[PDB]
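Here's the structure, in structure tokens; my notes come after.
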Amino acid sequence: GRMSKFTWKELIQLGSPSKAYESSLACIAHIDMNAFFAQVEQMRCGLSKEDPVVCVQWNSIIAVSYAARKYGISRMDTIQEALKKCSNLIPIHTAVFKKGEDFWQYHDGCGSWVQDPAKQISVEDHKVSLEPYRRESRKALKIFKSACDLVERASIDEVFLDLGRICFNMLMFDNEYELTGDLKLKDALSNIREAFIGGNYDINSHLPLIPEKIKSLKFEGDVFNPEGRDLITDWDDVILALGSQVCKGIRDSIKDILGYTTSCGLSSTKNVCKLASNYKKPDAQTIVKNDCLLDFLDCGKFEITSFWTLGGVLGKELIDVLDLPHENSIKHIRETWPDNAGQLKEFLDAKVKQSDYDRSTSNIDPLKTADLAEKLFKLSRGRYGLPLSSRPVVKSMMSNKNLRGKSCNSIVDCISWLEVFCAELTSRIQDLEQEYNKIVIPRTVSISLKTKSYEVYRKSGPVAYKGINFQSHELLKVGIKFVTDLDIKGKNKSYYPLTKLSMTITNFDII
DNA sequence: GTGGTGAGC
DNA sequence: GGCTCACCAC
Ligand SMILES: Nc1ncnc2c1ncn2[C@H]1C[C@H](O)[C@@H](COP(=O)(O)OP(=O)(O)OP(=O)(O)O)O1
Ligand SMILES: [Ca+2]
Ligand SMILES: [Ca+2]
């Protein structure tokens with residue numbers, strides 16, 4: 001009291017696209033798109049945001065627009081089953097390649113749920129394509145990178161944002177933003193701003209108490225506040241508010257430029273953000289103040305298994321290692337180690353060396369048992385700041401096809417599928433160039449296949465480039481050769497009908 | 001060198 | 001239930 005809890009160092013740190021995730025005064029934001037594949041379709045067919053449109057594949061649903069969710073339809077339903085829940089459902093099948101053609105297409109009006117035995121899309125001579133969804137994913141991304149200097153791509157429909165710089169700059173140099181009638185930020189934060197340029201301060205001096213006037217700063221979106229704590233008490237709250245503001249803008253552009261609704265979570269931790277974004281859907285924005293982190297993590301919807309990269313199996317074990325009750329398990333980890341990370345550290349040691357398990361089926365690395373420590377201890381409190389980072393360069397790319405029926409008998413059929421693969425792969429190589437804005441070419445190509453008896457033939461080798469920058473053809477040129485040798489490699493053995501053909505590319509070069 | 005199979009879109 | 005992708009014991 002009598003002075004803010006955060007120091008200048010922690011504030012100024014928001015302007016560093018490298019040491020920003022530390023401050024705790026951080027302001028990260030996660031954004032996921034609602035019923036994505038459902039939407040990009042809901043958009044492509046000029047339908048409305050409120051039409052029970054579902055995205056199907058063969059006989060299974062893979063995306064359910066929220067309009068059609070109101071009828072109880074979910075992912076664990078089959079087009080057939082779903083229609084009995086809502087006869088006005090608008091099922092739309094993804095685009096697909098046809099055995100033999102080097103281009104995918106949209107067979108609208110067609111689908112297994114169609115009576116006409118001619119408007120069917122057999123899974124025998126067709127392969128689902130996801131370019132459309134990738135094509136859109138990037139757009140949204142481009143729209144992001146234009147509003148945020150540091151953007152991490154979580155997955156095809158998710159992205160994290162480091163609203164550090166934008167918040168700091170707004171908090172210091174924005175002479176436009178208005179709080180209400182006649183009251184701009186330039187007057188409400190005069191004290192903090194005048195002090196900033198003054199430089200008269202030690203980077204360790206606790207910032208001044210937030211000006212009484214700033215409390216009239218409104219948050220944008222639902223502020224998780226069950227206990228009803230005050231909205232703006234310290235700076236981290238002020239920065240977060242400014243974030244929600246900015247964040248709303250970004251999310252509005254997407255909706256206007258592409259027309260995609262999204263859920264969004266704001267907090268000082270990517271992890272905590274990941275949760276908040278999924279807390280409410282669709283088209284909403286949850287906000288978890290640092291002084292609500294515990295109230296949020298214990299609202300009664302999360303567990304130690306709901307934590308990204310900790311809910312597959314390592315999470316399962318964690319329970320069998322710390323007893324971890326089957327409910328209020330997160331809080332339990334907090335109230336059992338109110339010491340520090342160091343405490344739980346040893347507990348891990350004196351819980352592994354004995355007669356409980358074997359280092360043959362445990363994802364818990366003994367030596368680095370200090371990491372797993374601080375991790376759980378931090379997560380439990382909602383303070384595990386992970387720096388945003390780019391996904392490591394791709395190592396490979398597979399264009400498979402689990403064949404069925406007696407389709408694949410001759411080599412002209414394999415060749416017929418190799419064209420397809422060659423297309424899809426010459427479609428993910430381009431999307432990669434655009435992402436790293438660097439030219440990419442695969443120096444090696446292999447072709448695997450499963451015979452009738454389910455055996456495995458595979459030939460791998462280099463790819464000759466008769467020029468300097470092609471692919472879509474020379475890839476099939478070689479691909480074929482292999483598919484031939486293998487054919488000869490099994491003339492009088494269990495071969496056709498094949499049960500799985502597939503082309504893979506590795507040994508990439510990023511010039 | 002991988003197929004087994006855990007993780008995730 | 002489907003389709004892709006990174007690893008790493010046997
Ligand atoms: N079981 C599955 N089968 C096929 N595709 C899936 C499956 N699970 C996820 N996907 C992929 C295809 C979808 O376009 C994409 C959607 O992103 P996801 O994060 O799963 O949520 P969603 O967009 O379907 O709904 P939400 O609004 O809850 O985010 O995930
Ligand atoms: Ca989603
Ligand atoms: Ca997702």
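Count begins at 1; order follows the chain as displayed.
So this one's X-ray crystallography, 3.3 Å, going by the header.
Including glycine, each Cβ sits where the backbone N, Cα and C put it.
Cβ neighbour count for A:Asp32 (mutagenesis position) (all protein chains, 10 Å cutoff from its Cβ): 19. According to DSSP, A:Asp32 (mutagenesis position) sits within a strand segment. Taken from Swiss-Prot, the feature Mg(2+) binding site covers A:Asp32, A:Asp157, and the record attributes it to sequence analysis.
Annotation comment: Swiss-Prot describes A:28-311 as domain 'UmuC', evidence class sequence analysis.
Among the mutagenesis entries in Swiss-Prot is A:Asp32 to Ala (Swiss-Prot position 30), noted as: Abolishes DNA polymerase activity.
Under its mutagenesis entries, Swiss-Prot includes A:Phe36 to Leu (Swiss-Prot position 34) with the note: Alters translesion activity.
One entry in Swiss-Prot concerns the mutagenesis experiment A:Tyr66 to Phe or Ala (Swiss-Prot position 64). Its note says: Decreases efficiency of nucleotide incorporation. Look at A:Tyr66 (mutagenesis position): DSSP puts it in a helix.
Same-chain residues at least 6 positions away in sequence with a Cβ under 8 Å from that of A:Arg69 (mutagenesis position) are, in sequence order, A:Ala35. For the mutagenesis result A:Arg69 to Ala (Swiss-Prot position 67), the note given in Swiss-Prot is Decreases efficiency of nucleotide incorporation.
Among the mutagenesis experiments that Swiss-Prot reports, A:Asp157 to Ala (Swiss-Prot position 155) is described with the note: Abolishes DNA polymerase activity and increases UV-induced mutations. In this structure, A:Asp157 (mutagenesis position) belongs to neither helix nor strand by DSSP; it is coil. Long-range Cβ neighbours of A:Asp157 (mutagenesis position) (same chain, at least 6 residues apart, Cβ-Cβ under 8 Å): A:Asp32, A:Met33, A:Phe36, A:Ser137.
As a published mutagenesis entry, A:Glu158 to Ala (Swiss-Prot position 156) appears in Swiss-Prot alongside the note: Decreases efficiency of nucleotide incorporation. Cβ neighbours of A:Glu158 (mutagenesis position) (same chain, under 8 Å, six or more residues apart in sequence): A:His30, A:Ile31, A:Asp32, A:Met33.
Considering only the mutagenesis positions A:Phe36, A:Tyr66, the Cβ with the fewest other Cβ atoms within 10 Å is that of A:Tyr66. Screening the mutagenesis positions A:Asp32, A:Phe36, A:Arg69, A:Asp157, A:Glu158 for a C-beta under 6 A from any atom of ligand 2 leaves A:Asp32, A:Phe36, A:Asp157. When the mutagenesis positions A:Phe36, A:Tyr66, A:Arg69 are checked against ligand 3, none has a Cβ within less than 6 Å of one of its atoms. Ligand 1 lies within reach of none of the mutagenesis positions A:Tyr66, A:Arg69, A:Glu158, judged by a C-beta closer than 6 angstroms to any of its atoms.
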